[PDB]
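Structure first, then comments.
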Amino acid sequence: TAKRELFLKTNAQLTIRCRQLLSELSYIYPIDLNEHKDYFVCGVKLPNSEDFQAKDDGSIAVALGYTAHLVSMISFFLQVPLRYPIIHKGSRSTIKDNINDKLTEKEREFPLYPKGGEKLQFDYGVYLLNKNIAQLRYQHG
Amino acid sequence: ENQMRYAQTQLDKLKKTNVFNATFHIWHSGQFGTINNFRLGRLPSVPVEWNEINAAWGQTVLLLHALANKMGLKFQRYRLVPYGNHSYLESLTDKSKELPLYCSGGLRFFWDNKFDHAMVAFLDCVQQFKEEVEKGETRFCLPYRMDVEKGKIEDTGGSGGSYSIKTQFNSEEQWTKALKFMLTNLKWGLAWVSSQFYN
Amino acid sequence: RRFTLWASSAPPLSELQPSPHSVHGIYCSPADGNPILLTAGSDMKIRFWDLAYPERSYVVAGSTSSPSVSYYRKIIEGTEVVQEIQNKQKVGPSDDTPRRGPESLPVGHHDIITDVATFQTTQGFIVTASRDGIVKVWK
Amino acid sequence: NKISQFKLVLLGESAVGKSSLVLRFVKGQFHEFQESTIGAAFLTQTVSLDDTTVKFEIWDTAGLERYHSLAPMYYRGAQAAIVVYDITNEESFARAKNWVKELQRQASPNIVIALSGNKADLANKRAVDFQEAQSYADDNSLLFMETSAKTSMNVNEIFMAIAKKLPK
Amino acid sequence: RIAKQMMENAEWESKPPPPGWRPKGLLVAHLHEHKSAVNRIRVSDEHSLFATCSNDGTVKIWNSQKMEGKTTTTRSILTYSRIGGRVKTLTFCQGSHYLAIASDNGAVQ
Ligand SMILES: Nc1nc2c(ncn2[C@@H]2O[C@H](COP(=O)(O)OP(=O)(O)OP(=O)(O)O)[C@@H](O)[C@H]2O)c(=O)[nH]1
Ligand SMILES: [Mg+2]
């Protein structure tokens, strides 16, 4: 019982440590791609914002910011899901409505690349905010 | 009676966790390289959509910028201004005169040369990169060639061929085969750079 | 034993079970349209078995290789033996695959389902509690 | 092949040989020192005929008259009965008739009743004439055989006769 | 019938589902009591109030209707209790919001 716990704790803590730094690095290295944020966000209990989004970001960083699903897919090496589906196909998006027993796609729930989804976009942005707040709380404790 | 799937967890998790080592995944498809899904190089039979091409060019700028800043190679003859799918390269050898890497720009501008200057500049920068890694005599040789001035990408061994970096009109064997081989050289380059960055 | 159900390729009970085949959660209903749900701890997954149709018993949880199950009941006199003809289940009494552990699950990696239960606050939905202090919910 | 299950009850006066009859059928055994049954014993055995496995669920009742009141609990839903007497005991045969009567009045109307004239190995002390018992059996649609648990005479045969008559 | 159940306890009534062979299940949520194995699981009839605990004897409870609404419920415990010893068993009081727990010291409450 003792040795098994020791082994398990040891392997777990060690293997966390080894890539914790690389995960830190995955937010701490904008050398590859500019305008990172390293575990700081303005959406805390704040369902809408423009502090950078359509302001300081000038189309390019607006399309680059949507690449966050690649960081999720980078997390994916040690295989596990996340609270909003973490697939990256480059620089465009739309958000699903629901999934228990649907037969067709729900990505019309809020368009992300065009501003024209705006009414629906007031809602589905809350999903990625929920994804963020879960991971942040999990970093904090 | 508990620790069996625990031993599963610890072994699998640690082994999997170790997999992070590169930025953008590239997969060969048909007669083009696809970089993080985006197709690069329109077929003679089918002009692949310009937003996909431009997006592929956007991400290609993002990749080069990363690889450079990882090896410590710096592009003297260039300044890089990514603007998404509409990215641009200010070649100092051309005083940043015609930076756009994006392609379509009017019906007659099928003859346009903005991207050709950017691709000549880019292929010169690939020669620069080749020398900058050659200095290290790393895991590599020089299997690659490129007639950068006329726009060309070239492969050495069995094929020997070089195809042009300019479509002139249609992307054909020129352009599409050039992109595929240039991407093969970049795949090699990404492997060698990832090694050098890791080391 | 009016019935005897086996994951075995053979109709008699060949002792092909790894230890986790014998160690599993189960949930059944004496009411509510007569559903039954069954963890297979060998395959770490949730099978379904409907008292309404044993032949049509579509499982609720998936498999990475080949999920589909020809659940046909045969007879050898003494028991109405259910041949769970899972198309390519890929399990046996020894380790004839290099890894075959936590990476091989319908999305949501885990230890064996210690407990599984159904609740119905709005729709019906189900919870899987694993040995790992960890839970996943399905709808 | 198919399996048919039937509840069978053994009834009759104490010491007539009910437990011996069933031990012979079930186990192929016989004990001179068989113990008198208290309450009721459960036993099971099969026969095969016409591709059908016929499985008897047997209630071997204590014959003692104090346990009379318990008998209806054991023959309720019984599809077959064997009422056993001792061929050396004419009174055991009088008691056998009264069991047959109770069955006619209080058991399932479909019941297949066998009559066993047991201890037929002691035929030199016969008290009950074969043809008297047969006449009573015939008159009441009972399956009658003289049996001997001791020698095994007609033991398998009486259970097979029951199996044949039962709805299958 | 209810001499203890109406002294300090609350009350509720049971809620069975429709036939459930029809639905496929898609994984909607993920969470944890603690890293330690779940001592036992119980789900209330009232609001499907979800009761769970760590092996250590530290309680971990949640509100299903709160999760249906706020959706935050996976991040943090709704309710805890100090047992002061390793939980040996759990069972809900039938028809009640009260919960009965027993510990490896023989102590029950
Ligand atoms: N000679 C002879 N003796 C028998 C035969 N069958 C039974 N006996 C003996 O008769 C005695 C009583 O037999 P049991 O089988 O115990 O009789 P029972 O009808 O079950 O008696 P209870 O349980 O008291 O109702 C025992 O000594 C048996 O060995 C037989 O066929 N021939
Ligand atoms: Mg007896």
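We number chain D the way Swiss-Prot does; in order, the residues shown are 16-183.
Per the header of the entry, the method used was electron microscopy, 9.8 Å.
Just so it is clear, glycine is given a Cβ too, placed from its N, Cα and C backbone atoms.
Annotated in Swiss-Prot:
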BINDING   D:29-30, D:32-35, D:46-47, D:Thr52, D:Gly78, D:133-134, D:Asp136, D:164-165  GTP binding site
MUTAGEN   D:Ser34 to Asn  Increased interaction wih ATP9A
BINDING   D:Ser34, D:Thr52  Mg(2+) binding site
MUTAGEN   D:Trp74 to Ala  Strongly decreases RABEP1 binding affinity
MUTAGEN   D:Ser84 to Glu  Phosphomimetic mutant. Loss of GDI1 and GDI2 binding
MUTAGEN   D:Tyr89 to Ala  Strongly decreases RABEP1 binding affinity
MUTAGEN   D:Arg120 to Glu  No effect on RABEP1 binding affinity
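Cβ neighbour count for D:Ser34 (mutagenesis position): 23 (other Cβ atoms within 10 Å of its Cβ, all protein chains included). Checking the recorded positions D:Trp74, D:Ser84, D:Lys165 against ligand 1, the ones with a C-beta less than 6 Å from an atom of that molecule are D:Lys165. The number of other Cβ atoms within 10 Å of the Cβ belonging to D:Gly32 (GTP binding site), over all protein chains shown, comes to 27. Reduced to three states, the DSSP call for D:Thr52 (GTP binding site) is coil.
Cα distances from D:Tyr89 (mutagenesis position) to the binding-site residues D:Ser29, D:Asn133, D:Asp136, D:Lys165 are smallest for D:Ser29. Distance between Cα atoms for D:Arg120 (mutagenesis position) and D:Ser29 (GTP binding site): 22 Å, as a whole number. Look at D:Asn133 (GTP binding site): DSSP puts it in a strand.
For ligand 2, the recorded positions lying close by, meaning a CB under 6 A from one of its atoms, are D:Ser34, D:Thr52; the full candidate list was D:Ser34, D:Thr52, D:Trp74, D:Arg120. In this view, D:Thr52 (GTP binding site) is surrounded by 18 other Cβ atoms within 10 Å of its Cβ, with every protein chain counted. Cβ contacts within 10 Å of D:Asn133 (GTP binding site), excluding its own Cβ and spanning all protein chains shown: 31.
Closest to D:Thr52 (GTP binding site) in space, going by CA atoms and restricting to the mutagenesis positions D:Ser34, D:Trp74, D:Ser84, is D:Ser34. Within the set of recorded positions (D:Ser29, D:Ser84), the lowest number of other Cβ atoms found within 10 Å of a Cβ is recorded at D:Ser84. Secondary structure from DSSP puts D:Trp74 (mutagenesis position) in a beta strand. The Cα of D:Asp136 (GTP binding site) lies closest to that of D:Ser34, out of the mutagenesis positions D:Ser34, D:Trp74, D:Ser84.
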